[PDB]
Amino acid sequence: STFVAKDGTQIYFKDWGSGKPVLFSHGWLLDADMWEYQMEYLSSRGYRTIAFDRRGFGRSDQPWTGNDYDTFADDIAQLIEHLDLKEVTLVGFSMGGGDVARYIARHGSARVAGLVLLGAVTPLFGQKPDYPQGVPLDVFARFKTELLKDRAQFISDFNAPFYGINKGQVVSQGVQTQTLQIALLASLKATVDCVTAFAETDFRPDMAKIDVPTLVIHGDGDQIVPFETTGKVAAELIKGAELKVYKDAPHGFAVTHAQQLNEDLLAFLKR
Amino acid sequence: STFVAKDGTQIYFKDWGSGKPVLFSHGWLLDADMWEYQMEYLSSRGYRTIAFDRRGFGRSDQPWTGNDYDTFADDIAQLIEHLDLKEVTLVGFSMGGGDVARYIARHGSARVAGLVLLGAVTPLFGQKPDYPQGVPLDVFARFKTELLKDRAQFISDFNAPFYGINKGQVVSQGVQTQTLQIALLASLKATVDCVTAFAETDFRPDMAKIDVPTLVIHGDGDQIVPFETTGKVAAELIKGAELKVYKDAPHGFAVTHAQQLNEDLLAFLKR
Amino acid sequence: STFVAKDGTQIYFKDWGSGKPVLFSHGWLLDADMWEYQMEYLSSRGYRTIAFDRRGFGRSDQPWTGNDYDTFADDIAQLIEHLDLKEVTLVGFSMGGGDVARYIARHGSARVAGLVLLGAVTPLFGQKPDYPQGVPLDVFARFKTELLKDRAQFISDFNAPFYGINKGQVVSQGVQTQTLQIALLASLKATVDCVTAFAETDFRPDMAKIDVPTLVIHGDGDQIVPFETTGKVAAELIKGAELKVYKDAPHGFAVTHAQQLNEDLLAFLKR
């Protein structure tokens, strides 16, 4: 399916099944396909699942402008309005934790029943004056430098630390191939702009506006988004939030810990 | 090109050349690109060739519902009426033999000049009480179990027995790579639903409704769709049907026996 | 974005940034993505960049007809009119040098501010009676025979001489994988037809109609499109044309010499 955003950007999405809606927001480099197993799992169990390709990624258009969290959040708002969704459970992975949070902050939670943050960059990823524990911005500067030289090889190299293959996790060549194939669909511009967005956007104000049941899941083996300065803190800043830590799990735990995630999502919805 | 099915599913197709129409229906996991060599061959020789991506596959939309043979047949019906095709020759490979057969069963043969069944699941694939020689359903249950864990690697592993690489056939890395690339485009849900469809659908009633010239081609080295209980039987059940067995050919013989297939299709059309 | 050509073919394109427009025409097998780095470079420096997927390639439709330079040129004309572009700088790579040249020859240069020909087939690629120095046509006949057997492996094998990997150039597996992925999106028919097009089309008449500032860049290590009989001659035949030769550079120098190309394009725009 598609809808057209305010600025004319065509956004691809899937809308599967029937029942209370669960809307998924993918991470950097990937697209809606990253959720295929969670969507099938939940939609065969009484839920309606929706997942979009973020502007500049997957099967969506690749605008030069609007590659920032305020726009990402408004895109989600437009999708929700387009489908006229109510009592929706928002689920975000990695940088996608940011735009579902920013959606709530900018638009409120009248249409929202719950929030799930998976290995998310919330409440803040990069260093700030009062957050020296964050990731130094020159780390992300180097991401950009390498992406602007050879993004294809960057993505390929990213697989190892993403899935924790360098630390004993087992992930098939097939999954690594699919990851690279999907990532290559994306815009070079969007890919680099997203680094700026997730490196420097402060979601701490957002946390204070989240007034729905919230579940935070993170792997404490995460090499990409440090548990200690993200997931751990988000769970504290969001009133009433629940926290689940997957022991030694990597960043890409929707793959390595798929069954566990599926069951945790279902249990959250049934609460 | 695209058309929109009754339920809103956008279906991608290619319509090449001019002359009497030949409409191709692809097998599981693939898309219209599997036919590219037959299409170029025939359209360069005075025929119009049409090939669609089955709902849930390739460049087509990925609906949660309608992943069954009755719907597949009605999609074909819509395409045919869409283009107002007449004296069309239907060509189906593997599970695609099922939906062209079901099209004739459901809609009749007024627009149809002939039928070609290539390594097809017709008249019946999986076991039934009166068909113990069929493939045990637990084989297909296992397919689903593996697909719901890691479909990417399933596809990759499938290449070997599909093309008979494990049994003396030579297929390039390029072909194997393209096969995987195309298969990854598909929906996880459609991929799994199709297993249920081709595993359990009985086309024996369909065979009695086929009242047009028919050519059945099958490799007797087929590791995926057993010749003895499919093609061999279809050729007997369809009145006046012709049977050609490609010696030692694997399931994916459109690749391994391309030239022979091209020439046989042309000969059938010129009968 | 998309527009619809005269014959109904839907063409995909990207339109990034603002300012004086720069329109890119890609080479054989590739698509608009080959320009991603040049587009980001220039659009972050005050220019508007536009790149399309040629009919039959990338994300564009795959027509059976119209796979020839006159049609390619008219496609470009339609895009230029669609966006009402003025003072546009046309940039063509390999076979794409042909359709920007043919656009000017067919439509004039009223809307054109400049022309850049990168490793282009201009003014003539294959042999003619008065051009025995060109590439013998049996070389291209061989391309076609191999493509019509296994285009996937042809593309894979083409990577080496294309990027000069067989002669000391270093190119990542990622780049080679992305190259293959994009090429496989294309139509078999368009792919083969393009060989006929670039093999036999004479652009010498076109050279005389080019009345705008022109920059010709070519690698003198180019194993695909011979500098001595293409770029070298084009620079002489086009009045006022500037010539830059990248020492030992391969055909695919937008990859191997990306930074040098970026800077040369900017310098040309700033003259």
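Following Swiss-Prot, chain C residues are numbered 2-272, in order.
Quick check of the header: X-ray crystallography, 1.6 Å.
Cβ atoms here come from the backbone N, Cα and C positions, even for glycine.
Annotation source Swiss-Prot lists domain 'AB hydrolase-1' at C:21-253.
Within its own chain, C:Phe58 (mutagenesis position) has C:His27, C:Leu30, C:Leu31, C:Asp32, C:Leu186, C:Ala187, C:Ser188, C:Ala191 as residues 6 or more apart in sequence whose C-beta sits under 8 angstroms from its own. Under mutagenesis, Swiss-Prot gives C:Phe58 to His with this note: 50-fold increase in catalytic efficiency with acetic acid as substrate; when associated with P-30.
Here the residue is the original one, but Swiss-Prot notes a mutagenesis experiment at this spot, C:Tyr70 to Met: Does not affect esterase and perhydrolase activities. Sequence-distant neighbours of C:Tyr70 (mutagenesis position) (same chain, six or more apart, CB under 8 Å from its CB) are C:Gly99, C:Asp100, C:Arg103, C:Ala198, C:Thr202, listed in sequence order.
Residues or ranges marked as active site in Swiss-Prot (evidence: a curator's inference): C:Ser95 (among others). Summarising the environment of C:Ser95 (active site), the number of other Cβ atoms within 10 Å of its Cβ, over all protein chains shown, is 28. Following the DSSP three-state reduction, the secondary structure of C:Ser95 (active site) is coil.
A mutagenesis experiment is reported in Swiss-Prot for this position, C:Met96 to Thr, and the note states: 4-fold decrease in esterase activity. Loss of perhydrolase activity. Shown in sequence order, C:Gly28, C:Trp29, C:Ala121, C:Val122, C:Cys195, C:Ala198, C:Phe199 are the residues of the chain, 6+ apart in sequence, with a C-beta less than 8 angstroms from the C-beta of C:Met96 (mutagenesis position).
Among the mutagenesis experiments that Swiss-Prot reports, C:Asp100 to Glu is described with the note: Small decrease in esterase and perhydrolase activities. DSSP assigns C:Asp100 (mutagenesis position) to a helix in the three-state reduction. Of all the Cβ atoms in the protein chains shown, 28 others lie within 10 Å of the Cβ of C:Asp100 (mutagenesis position).
Per Swiss-Prot, mutagenesis C:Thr123 to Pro is noted as: Does not affect esterase and perhydrolase activities. Under the DSSP three-state reduction, C:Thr123 (mutagenesis position) is assigned to coil, being neither helix nor strand. Over all protein chains present, the Cβ of C:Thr123 (mutagenesis position) has 30 other Cβ atoms lying within 10 Å.
As annotated by Swiss-Prot, active site applies to C:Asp223 (among others). Remark: C:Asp223 (active site) has C:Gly120, C:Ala250, C:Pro251, C:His252 as non-local neighbours, by Cβ distance under 8 Å and separation of at least 6 in sequence. According to DSSP, C:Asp223 (active site) sits in a coil region rather than a helix or strand.
For C:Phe228 (mutagenesis position), the count of additional Cβ atoms within 10 Å of its Cβ stands at 19 [all protein chains shown]. C:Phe228 to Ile appears in Swiss-Prot as a mutagenesis experiment; the accompanying note says: 3-fold increase in esterase activity. No change in perhydrolase activity.
C:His252 (active site) is surrounded by 26 other CB atoms, counting those within 10 A of its CB over all protein chains shown. According to Swiss-Prot, the active site annotation covers C:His252 (among others).
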*Round to a whole number and give the Cα-to-Cα distance in Å for the pair C:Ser95 (active site) and C:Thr123 (mutagenesis position).*
8
*Could you measure between C:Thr123 (mutagenesis position) and C:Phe228 (mutagenesis position) for me? Cα positions, answer in whole angstrom.*
10
